Amino acid sequence: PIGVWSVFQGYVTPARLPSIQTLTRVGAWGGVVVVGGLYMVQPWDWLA
Amino acid sequence: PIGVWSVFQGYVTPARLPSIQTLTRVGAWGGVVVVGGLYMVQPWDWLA
Amino acid sequence: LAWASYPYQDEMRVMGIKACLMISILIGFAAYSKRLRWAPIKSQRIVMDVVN
Amino acid sequence: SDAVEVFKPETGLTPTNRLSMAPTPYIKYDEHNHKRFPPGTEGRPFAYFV
Amino acid sequence: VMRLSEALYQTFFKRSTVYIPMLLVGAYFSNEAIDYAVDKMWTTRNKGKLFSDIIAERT
Amino acid sequence: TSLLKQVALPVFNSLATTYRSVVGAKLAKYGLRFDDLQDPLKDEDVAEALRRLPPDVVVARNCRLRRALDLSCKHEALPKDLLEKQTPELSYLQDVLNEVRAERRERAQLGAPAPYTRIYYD
Amino acid sequence: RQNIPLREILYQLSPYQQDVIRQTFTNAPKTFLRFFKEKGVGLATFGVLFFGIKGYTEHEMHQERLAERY
Amino acid sequence: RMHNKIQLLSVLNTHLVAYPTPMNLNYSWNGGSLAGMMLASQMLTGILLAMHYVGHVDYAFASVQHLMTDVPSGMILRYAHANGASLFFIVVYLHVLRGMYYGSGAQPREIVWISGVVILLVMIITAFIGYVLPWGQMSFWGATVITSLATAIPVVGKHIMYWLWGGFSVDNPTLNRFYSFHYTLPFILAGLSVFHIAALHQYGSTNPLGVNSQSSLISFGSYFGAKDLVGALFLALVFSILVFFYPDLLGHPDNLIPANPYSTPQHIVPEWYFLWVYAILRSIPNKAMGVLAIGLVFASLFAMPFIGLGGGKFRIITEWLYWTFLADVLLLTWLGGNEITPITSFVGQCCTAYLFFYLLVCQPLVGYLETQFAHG
Amino acid sequence: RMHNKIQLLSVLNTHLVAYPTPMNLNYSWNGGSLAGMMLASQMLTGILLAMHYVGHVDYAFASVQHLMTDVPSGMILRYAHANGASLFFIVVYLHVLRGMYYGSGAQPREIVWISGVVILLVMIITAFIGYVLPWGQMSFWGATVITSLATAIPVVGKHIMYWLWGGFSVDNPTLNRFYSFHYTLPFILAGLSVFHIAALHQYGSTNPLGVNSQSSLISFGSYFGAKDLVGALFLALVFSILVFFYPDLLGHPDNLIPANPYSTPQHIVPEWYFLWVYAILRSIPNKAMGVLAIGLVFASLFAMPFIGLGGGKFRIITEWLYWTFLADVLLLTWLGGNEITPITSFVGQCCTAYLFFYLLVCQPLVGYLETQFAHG
Ligand code: HEM
Ligand code: HEM
Ligand code: HEM
Ligand code: HEM
């Protein structure tokens, strides 16, 4: 009863969902993994 | 400490030592080890 | 023949120089971060009623 | 609640009881290993840069 | 006494997602500087003994 | 034999006093006593003797151990005015511990065990 | 978790309100001398025993080699 | 709160993050983390080397050479493995000497000392069978000399020797089974280390003062992680120097000759960390008595938490005798590397007798006298 | 109590002797102990096997033959290790199907299910790279076909492929690294098994009734030791039949031919326990889409505790649908051993579509309908 049971019962409202700021702060981790992979591999001037 | 500190503190007495009947019945396990080794190796001419 | 026994001695020594320099700098940085964490404990004040 | 019924201290002018009733603002730390900065030193610490 | 600046704190230090890419570019440049210094010292000390010195000598 | 020990006992006493002088010089810088060097985890009789004590004696022993451990962390010794007041040989535990060990020796001659075990955790 | 009866006042300062490694240069010669004062007897008896027995053994080995000569 | 919801977070938090630890621990309490790190290093570099080694008597030496020259980073891995074994033994020996100095095996930590002695025996066997894998002259002839000690056991000695060899001599089946046993025993070492560490967490560590420390405990993760990092970096410096500048310093030149069963070297010696056991064995002119003496050394090591009295700084007579014991074991290390000679035989016999005297006579009796001096 | 004074005896007592277990567990709760017994058997037989196997091309086939005909009890060891993989997969598959039938992964046992899925993935990788080791035609060509499927990821394709191979084709470096990886992975299996069992003990097991069983719990060590012994004896009977009477029944005859990189066999099929994934891959006419579907199956397996509603009996619609799912999986297992034919391609596509339909549509929606019918 964690997962689809939470949304079938009506426990996932517009509230209790993450805000736009929370999703942006989590979404800012996308650049970190890209920069880390480019740091690890170093394909310099490989962008087309 | 429990090994030699107990002998030096006077905690090991004849009344606290195991009995001679206990030492006989515990020491009877020596024949079990001998017959177990003879069963494992079977290094005999004993069967005749 | 000395080259034949150790064909990569020059490369090993260059890597060893870089490694020794890097680890020697990192020893100072780690000592700094160790002493920063332990500073509230090394300078704490304990006052008690015991004199002995 | 009262401290005599909750903390239940000993009675007397012991060194701990004096600081319990009136703590002093002139706290002395040990300075054999680290010397303190002047009190009230503001700003984000330089240790992040290090 | 010495103290990190507030405006420099608010830019490169307050968020980890900004701190980590700065850390990686600083790591890249530090490795480049250490490589340069070690290679320059080694080539200066052992001048005339390397294989490239013989090859450039034969030009 | 009898007076063998009779004479061999003052030499033991002299060596014991020299030993206690040296160790008490070592102990006094940490503010410790000779009875603080006994661990309830290391000996179950010491653990039994420590719960037979009044609470203020136990509070003082814990305070002395805390001060010594703080001094050991700081790589320091006591200051001179505190160091001159230290009494490393003022016993608080030896009478109770001697009684506990005598009781255990008495129970063992009749085949009885001690009415306590080691400190077991978890 | 092992209640300990104790009466104290404890004070602690922030690690960003004191220095980190500056006192390490002042205390370094004193700590060196204190270390050798504390461990002087054990290191000396170790050195005396090890190097004396090694030197005696090497000397007698050299005498043994010389005794085999013609 | 978040670690209260998952078991694996809770166990890790309790035993790594918020574990109470005495605040006055010095740098002699870093040998355990360093030994664990060296075990992890040995396992990683060995797993990486196993992808290029061939356990056959026709290809073992040649694959070692090919890994040295042709495999990218293969020389770093091979030298790292061979010198990490020596640094592993250095760290473990210093850890054991710390325990001997402070008397750390005493109650309630008998299980910790016993699991430690078990770990050390497994470590010795692991290193010995790993040294045979390059199949050089020392690798062959040391395995020949040491596994020939089984014939000291009467009646069934040669049968056990031939069963361990797989034949009438050290040959290819010996190398193959040694490779399998050598791959296997480090995982038993990892399990034994996990058990050994979980035994210590029942009561905690002892402190340099030798007193009860339950009044002054701090969290392990915040404080002793950095203190362990400092020692790990000092170990990494020595590791880098040994790998890159002096790679064959702690080795033997005869192990670079391929194995020849028809021509023995003039001086068969082990690695340095087995030299004290070898000196104990060589000092006694009887093979059975030498094997018995080694077994009695390890029995005395097992019996330390029950016969040993006497600990750290405040117990001064045993503290002084510790340095005599240390000089004795280093003299045993030096004597193993030297040839058989009447004076070396005599000095080795005296040194073995002093080791037994210290282990079985000084530790109970002098410990009891100093307990009577201090608290009688 | 004697077990209350040593911490090893306390843990062993708590988790193997006095552990409270529901008293109405039937014989379909013996899958886990059988899987652990098979893991231990595989580890023992393999460690014995590695003392006679040489992990090099031009020696591997001959070393397996020397093991089979010249090593005493070597044929028993090889056939036991070969058929034990099949029995291990039989037992683990029946265990997973039990968990699918009863809804065993639901709250609060989601960690148990997830660690099981991780164990299954490691088992698959271990069995595949161990199948490469004898170096026959099936070994070489299966390793070629599977590892040359990384050319479906765009751009970073053949780079990963050539780094896996250590070259440009499957050759001696691939075999040599596969030996090390295969030796190493079962210890990770044993550690993951210990973690998996420890995760179950937090909440205990479910029962065939599917109700709370806290009122009726009995000791494990007396009642469920003999019950596990009975099933272990049945498994030993099947194992002995497979080893001694039909040793090559489950195999492929082409793996008794030495590997030839220039000649390929007519039909390249894996072992039987890999056949359902092979049928899913081979049914879809696109390599990247086949790899995506294979990944999606395991993703839906991981997501099962959070999307799957519905258990054993008293939930009868999902109970009936389980048998269609079992028929679908067995059909996919049968289709993987056939040739590529338009009717078999169509049937395999329909079976893959129904597998995804059951895993992602039936389990949440039909389960929610059952809950609304029963308690709505
Ligand atoms: C899973 C763990 C390990 C694996 C797979 C492994 C594997 C190997 C292999 C394949 C070799 C032969 C290659 C060579 O000679 O350079 C070797 C050598 C050796 N290993 Fe390890 N090893 C492991 C752990 C250990 C440990 C824990 C020790 C502890 C002392 C150790 C000590 C040695 C020694 C002394 C050698 C001989 C090195 C030489 O003189 O060339 N190994 N190991
Ligand atoms: C692979 C080998 C080993 C590992 C990973 C290991 C690990 C550890 C660790 C992490 C500690 C806690 C802190 C410390 O004292 O460093 C410890 C303590 C201890 N170890 Fe080791 N150890 C190993 C071998 C040994 C051996 C060979 C012995 C003795 C023969 C031993 C005896 C002890 C003792 C008695 C303690 C408790 C000391 C104290 O807390 O005062 N260990 N071990
Ligand atoms: C080598 C592999 C495995 C071993 C040794 C193992 C072991 C066990 C054992 C001993 C139990 C308790 C007794 C039993 O219910 O059988 C158990 C329960 C369980 N296992 Fe496994 N298992 C393995 C693989 C798996 C896999 C592959 C899965 C799922 C994909 C899984 C999921 C579960 C679940 C959900 C339970 C709880 C069942 C219930 O209580 O209703 N296990 N496992
Ligand atoms: C420490 C554990 C293990 C070791 C040392 C080991 C060792 C070996 C060795 C040396 C071989 C090649 C010799 C031969 O094929 O006869 C082999 C083959 C194989 N291994 Fe194991 N193994 C282990 C565990 C496992 C496990 C857990 C599985 C399955 C999940 C497995 C599956 C296989 C298979 C299927 C083969 C092919 C056998 C054949 O067809 O001849 N192994 N293994």
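Numbers in chain H track Swiss-Prot; the residues on display, in order, are 2-377.
Quick reminder: no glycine exception, Cβ is built from N, Cα and C everywhere.
What Swiss-Prot lists as heme b b562 binding site is H:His82, H:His183. DSSP classifies H:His183 (heme b b562 binding site) as helix under the three-state reduction.
According to Swiss-Prot, the heme b b566 binding site annotation covers H:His96, H:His197, on the basis of similarity to another entry. Around H:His96 (heme b b566 binding site), taking its Cβ as the centre, 20 other Cβ atoms fall within 10 Å, counting all chains. In the three-state DSSP scheme, H:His96 (heme b b566 binding site) falls into the helix class.
The ubiquinone binding site feature in Swiss-Prot is assigned to H:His202. In the three-state DSSP scheme, H:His202 (ubiquinone binding site) falls into the coil class. Over all protein chains present, the Cβ of H:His202 (ubiquinone binding site) has 16 other Cβ atoms lying within 10 Å.
Counting only same-chain residues six or more apart in sequence, the Cβ atoms lying under 8 angstroms from the Cβ of H:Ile317 (variant position) belong to H:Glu371. Here Swiss-Prot notes a natural variant, H:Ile317 to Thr, with the remark: In strain: CC-1373.
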Could you tally the C-beta atoms, other than its own, that fall within 10 angstroms of the C-beta of H:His183 (heme b b562 binding site)? 21
Roughly how many Å lie between the Cα atoms of H:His183 (heme b b562 binding site) and H:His197 (heme b b566 binding site), rounded to a whole value? 21
Taking the Cβ of H:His197 (heme b b566 binding site) as the reference point, list residues of the same chain whose Cβ is under 8 angstroms away and which are at least six residues distant in sequence. H:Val113, H:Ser116, H:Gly117, H:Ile120
Where H:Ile317 (variant position) sits in the secondary structure, as DSSP reduces it to three classes: helix
Provide the three-state secondary structure of H:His197 (heme b b566 binding site) computed with DSSP. helix
Close to ligand 2, in the sense of Cβ under 6 Å, among H:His82, H:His96, H:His202, H:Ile317 as recorded positions, are H:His96
If you skip the near sequence neighbours and keep only those at least six away, which residues in the chain come within under 8 angstroms of H:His82 (heme b b562 binding site), Cβ to Cβ? H:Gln43, H:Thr46, H:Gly47, H:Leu50
About how far apart, in whole Å, are the alpha carbons (Cα) of H:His202 (ubiquinone binding site) and H:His96 (heme b b566 binding site)? 17
Near chain F at Cβ under 8 Å, of the listed recorded positions H:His96, H:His183, H:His197, H:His202, H:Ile317, we get H:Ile317
